[PDB]
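K.L.:
Dropping the structure in here first, questions after.
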Amino acid sequence: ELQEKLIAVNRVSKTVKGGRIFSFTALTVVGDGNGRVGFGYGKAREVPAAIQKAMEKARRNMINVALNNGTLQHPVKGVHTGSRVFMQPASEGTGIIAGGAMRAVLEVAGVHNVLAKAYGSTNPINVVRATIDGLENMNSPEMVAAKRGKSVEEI
RNA sequence: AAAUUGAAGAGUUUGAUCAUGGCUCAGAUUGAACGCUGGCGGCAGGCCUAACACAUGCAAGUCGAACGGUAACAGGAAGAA
């Protein structure tokens, strides 16, 4: 019972001897809403087939996120090719302050309160890749506590 | 007790892509102006330009418990109706 969200549909084209060959690419994201989120990207000669391929690729290739009561553990920075992403944990009641692709990722991921901002290029594919890379690199107090070989009294 | 609890993007270069990069938009705000329209009230605001020139009226008077006074109006007055 995971939530699936179509982020962007784009029409690309390859040229051949006869003319242009138009195909469609769809970027989606799925997530169970409590710390697991994955994005899929499918190209197809039609829009519904592209969305189906994106959903199948997104249902696999899902990552785990260490949430903290529905928000981030700490401010994180995600970077892909052109997009640099900043996410920050907020208090209860603020919502998701983020762009379209960031909103989709953080909403299907299970994040409820976050202050986010996208720098550089706002390309949807690179934005969702940067968001996923920033969320999977976010660690919890138990992780750092066990990695430091000392109790979790820092929490 | 409270008195920083706060951060959104989109369109456009290409047959298509990523990046760079500028232009434009979505938000607030104003001593505002113009166009169409216009019922009431409360609170505020109202020459941003020519520190250009000014008709007219007012905007700095007051004290007789400082003084010599009596010109005006109100009285007291002696004497002539």
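Residues displayed in chain A correspond, in order, to Swiss-Prot positions 10-164.
The backbone N, Cα and C atoms fix where each Cβ goes, and this holds for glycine too.
The domain 'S5 DRBM' annotation in Swiss-Prot covers A:11-74. Quoted from Swiss-Prot, the note attached to the natural variant A:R20 to L states: In strain: SPCR9; spectinomycin resistant. Not a ram mutation. Quoted from Swiss-Prot, the note on natural variant A:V21 to E is: In strain: SPCR7; spectinomycin resistant. Not a ram mutation. Where Swiss-Prot documents A:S22 to P as a natural variant, the accompanying text is: In strain: SPCR13 and SPCR15; spectinomycin resistant. Not a ram mutation. Here Swiss-Prot notes a natural variant, A:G104 to R, with the remark: In strain: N-660; suppresses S12 streptomycin dependence. For A:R112 to S, Swiss-Prot lists a natural variant annotated as follows: In strain: NEA-319; neamycin resistant. Under the heading of natural variants, Swiss-Prot lists A:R112 to L and annotates it as follows: In strain: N-421 and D-1023; suppresses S12 streptomycin-dependence. Looking at Swiss-Prot, the entry for natural variant A:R112 to G says: In strain: NEA-314; neamycin resistant. Variant annotation in Swiss-Prot: A:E151 to S, described as In strain: B; the structure shown retains the original residue.
Neighbours and distances for these, please.
P.N.:
For the recorded site, A:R20 (variant position), the DSSP three-state label reads strand. Its Cβ taken as reference, A:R20 (variant position) is surrounded by 10 other Cβ atoms within 10 Å in the chains shown.
Counting Cβ atoms from all protein chains shown, A:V21 (variant position) has 10 others lying within 10 Å of its own Cβ.
All chains included, 10 other C-beta atoms sit within 10 angstroms of the C-beta of A:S22 (variant position).
Long-range Cβ contacts of A:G104 (variant position) within its own chain (separation 6+, distance under 8 Å): A:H121, A:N122.
Under 8 Å, Cβ to Cβ, and six or more positions away along its own chain, A:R112 (variant position) finds A:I105. In the three-state DSSP classification, A:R112 (variant position) falls within a helix.
A helical conformation is recorded for A:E151 (variant position) in the three-state DSSP classification. Using a 10 Å radius centred on the Cβ of A:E151 (variant position) and all shown protein chains, the other Cβ atoms total 11.
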K.L.:
Over the span of the domain 'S5 DRBM' (A:11-74), count residues by DSSP class, listing helix, strand and coil in order.
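P.N.:
Grouping H, G, I as helix and E, B as strand yields 13 helix, 36 strand, 15 coil.
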K.L.:
Quick check for the class: what is the C-alpha distance, in angstrom and rounded, between A:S22 (variant position) and A:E151 (variant position)?
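P.N.:
Cα-Cα, rounded: 48 Å.
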